[PDB]
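Worksheet for the structure shown next.
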Amino acid sequence: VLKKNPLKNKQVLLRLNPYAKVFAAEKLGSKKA
Amino acid sequence: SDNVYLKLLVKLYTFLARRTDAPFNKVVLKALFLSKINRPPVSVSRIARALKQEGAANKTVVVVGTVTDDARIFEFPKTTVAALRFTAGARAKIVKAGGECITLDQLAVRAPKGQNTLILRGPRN
Amino acid sequence: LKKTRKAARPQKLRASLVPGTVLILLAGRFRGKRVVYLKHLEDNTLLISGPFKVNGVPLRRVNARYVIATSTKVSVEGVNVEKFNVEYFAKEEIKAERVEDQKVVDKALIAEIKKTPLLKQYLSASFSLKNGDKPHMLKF
Amino acid sequence: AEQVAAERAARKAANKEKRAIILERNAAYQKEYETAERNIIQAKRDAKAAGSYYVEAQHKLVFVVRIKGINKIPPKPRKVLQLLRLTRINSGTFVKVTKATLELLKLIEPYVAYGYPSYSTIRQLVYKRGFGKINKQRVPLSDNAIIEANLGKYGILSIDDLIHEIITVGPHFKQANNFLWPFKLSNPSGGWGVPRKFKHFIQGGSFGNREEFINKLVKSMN
RNA sequence: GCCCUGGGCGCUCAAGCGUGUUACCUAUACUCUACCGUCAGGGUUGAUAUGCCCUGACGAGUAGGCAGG
RNA sequence: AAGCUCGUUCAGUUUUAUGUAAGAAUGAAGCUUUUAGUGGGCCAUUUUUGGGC
RNA sequence: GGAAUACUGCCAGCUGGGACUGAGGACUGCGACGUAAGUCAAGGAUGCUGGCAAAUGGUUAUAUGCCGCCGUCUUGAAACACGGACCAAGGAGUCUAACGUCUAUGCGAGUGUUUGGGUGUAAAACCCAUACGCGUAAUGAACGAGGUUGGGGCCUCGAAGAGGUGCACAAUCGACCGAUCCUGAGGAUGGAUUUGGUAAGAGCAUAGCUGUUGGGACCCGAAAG
RNA sequence: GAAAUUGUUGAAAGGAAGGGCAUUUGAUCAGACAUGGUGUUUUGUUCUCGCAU
């Protein structure tokens, strides 16, 4: 009934792509070479 | 249409179409909406000639149109026919041959999935 | 009514509000007066004291959004504010307890106020704007 | 009856297994992307060090956005846009890069802007404005089951799988692009920048191939 | 390159001219959401019906045609 | 609008064949039959005519 | 030799300020937290507080910010072109004859009671014998009242699919006959050049919109015998 | 016993106004018709079984 927006509302963001938890828990967005 | 009985039959066939999967219900439901011109008479001769089809010895014929008696045929094998309207002459001929004439509701209660059912249309050209 | 999923999360106060901080009220009978913050109440109001003996402002409940924070802070560890509660303001003329409790609270803070020079008179003076003032630039 | 708990437990176990499968698939995709980018950078480094020029691969994926209104559009570009699902203004879709499509963009270039997207922009679009087409209806992508049911036979069972298929232009690119409803995009947050939008990008305009700048434009228009 | 002969107020290191760089003004255009309707899909009766509903899209317009009051 | 019956068949869409067997891309049917109205010029453009038109 | 920094792109990084929105209506669904109970920002707002016997707001007048005479006319969207002093009533695709399409009802190879007769609670209501409006065996209608290929559907086997089956007709060729071109036991009789249907009817009556000519014919008016 | 039209009284403003978007001022009005909703003892054909409450 309501379109949850990903990126925002981290709870819904975890519903899709379970790897987001690992990505946030390992700082992969700023991984050093 | 405005016939209450026709409306009840349409309701029943619509219920069967979406709950029985078999296309037989859908075809009959679609044919029900056909106008009078689109539902020409089906003579008993047309039923008799088609009843010799291979594997149709014990099959049941359904005629959405109107069954009309014919004077070009005499011998009628024992069979079962279902149609919206049956003429007095055709009804007597079918009953005399040991067959049975039934309404669409009886056919739906005896063949929910269209088993042993045969649909015959009438000429239009 | 559907089961609305909205928990009553506890209020989060801005870092600029700390117990013993000097508060300024912008609305009410005491608007423009300087007050001292004491304790945060369960009703999301701020328990404050004038103190009453200095500027006449008694212990009152106030809303944070109507209060301008200031860097000046005073000690408030010796004041036992645990006695006050939301039920202490219900009414369903001044009550007898309202005087003795106010005096007791102010007794444990007048000495601290006098410790800092010019703080007593500073609180006794009502804050007000002046021509050419620019609140956005001013740090308050 | 005992069904209330048994069915719940069975479906929860199945969902947990599917979640682990999707997690491993997403981890593999992320590792593949990182390895590919590292290998490309290493190849560029080797080319630079060896005193030889680099041979970058051709851009296999492009994105086109409608920039002009319907009014006064000549019939040929209008038909091209209609067959490209670029009906309403500020709408776009992913298209495979081929001479059959490059020559199509050549005709609609005056009224459209396009370039080469990136993983971040594609993921953001799919997560925010990603809408799927099911039974001819427009269904937002909010659950992995919704995508899996429509593309399970093709090996797609999650939003990450759809993003991976779209970016890599894999064998099921046709189906992945068709399932995605045309993207509804707002006007850029910071504006088009150039005072005159209806000009070629290479001369201070807007429409035309801009390559990496399309990623920046989309994010502002997202 | 510009000048001379050949909207009103005013403007002159322009508030004139060409160009480069940022910000801002706002259409019924675009993006999110509230409501009416049409169009499309689906649930529906071991009774919950020409009904009670879920989902999406669409909304300019003379003559003319159809439908509903 | 009016019947059938195929769900696929189609395109003012884009290059190699020499205009196509296209298992190239992209988007997303047909025959009927009778039934109201429909007999304009023009802005720009095209073919690029000569001496103003 | 060394970092740093400008720039580009990423953060499924963090932390705020401000604007609109509260839409659904007892739980069923996908997820996170947790060893379990249970909790959650997880298929749409909740909790607390204050002012009120005119409360909020509606119509209207007047002033402020911005915007701005009618139907028919040529038809290039047009200026030009008729009508308008105001008001109450009247006013115009209405009725009918013959031919239809479309939709419904009854019957059905039949259909149609009402020119009339019987009868009647009396222009009301209920029945019918003659024939009679239309088709029904015709362009004597069977080689078989059609196989060859398809075909809404039916089932045998197996989910996908395979087999047969065949409803109207999609295409073709043949069968009968009015008919085409020889033949001459008068045109017999046997073929056959092509021909316009039958195949195993599909129609009559009523009701409703609607098509076109004729009657005044959407309404007022036109130099006269 | 209606409209054009006109007479007494009350509101109005300065070669013109009735018309459209949002607001104040002056007048005026439905103004919520809340009559609602929660559990007992007192006295008569022990008593809330139920009436005035």
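Since chain A takes its numbers from Swiss-Prot, the residues it shows come out as 312-344.
Heads up, header says this was done by electron microscopy, 3.9 Å.
Yeah, the Cβs are placed from backbone N, Cα and C, and that goes for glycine too.
Look at A:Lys314 (mutagenesis position): DSSP puts it in coil. Within its own chain, A:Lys314 (mutagenesis position) has no residue 6 or more apart in sequence whose C-beta sits under 8 angstroms from its own. Under its mutagenesis entries, Swiss-Prot includes A:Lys314 to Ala with the note: Significantly diminished nuclear localization; when associated with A-315 and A-319.
Under its mutagenesis annotations, Swiss-Prot gives A:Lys319 to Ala the following note: Significantly diminished nuclear localization; when associated with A-314 and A-315. When other Cβ atoms within 10 Å of the Cβ of A:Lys319 (mutagenesis position) are tallied across all protein chains shown, the result is 10.
Under its mutagenesis annotations, Swiss-Prot gives A:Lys332 to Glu the following note: Leads to an inefficient release from ACL4 with a delayed assembly into the 60S subunit; when associated with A-334. Mapped onto three states, the DSSP output places A:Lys332 (mutagenesis position) in helix. When other Cβ atoms within 10 Å of the Cβ of A:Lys332 (mutagenesis position) are tallied across all protein chains shown, the result is 12.
A:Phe334 to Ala appears in Swiss-Prot as a published mutagenesis result, with the remark: Leads to an inefficient release from ACL4 with a delayed assembly into the 60S subunit; when associated with e-332. For A:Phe334 (mutagenesis position), the Cβ neighbour count at a 10 Å cut-off comes to 15, with all displayed protein chains included.
On the backbone, the CA of A:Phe334 (mutagenesis position) and the CA of A:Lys319 (mutagenesis position) stand 16 Å apart.
Residue pair A:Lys332 (mutagenesis position) / A:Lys319 (mutagenesis position) shows a Cα separation of 15 Å.
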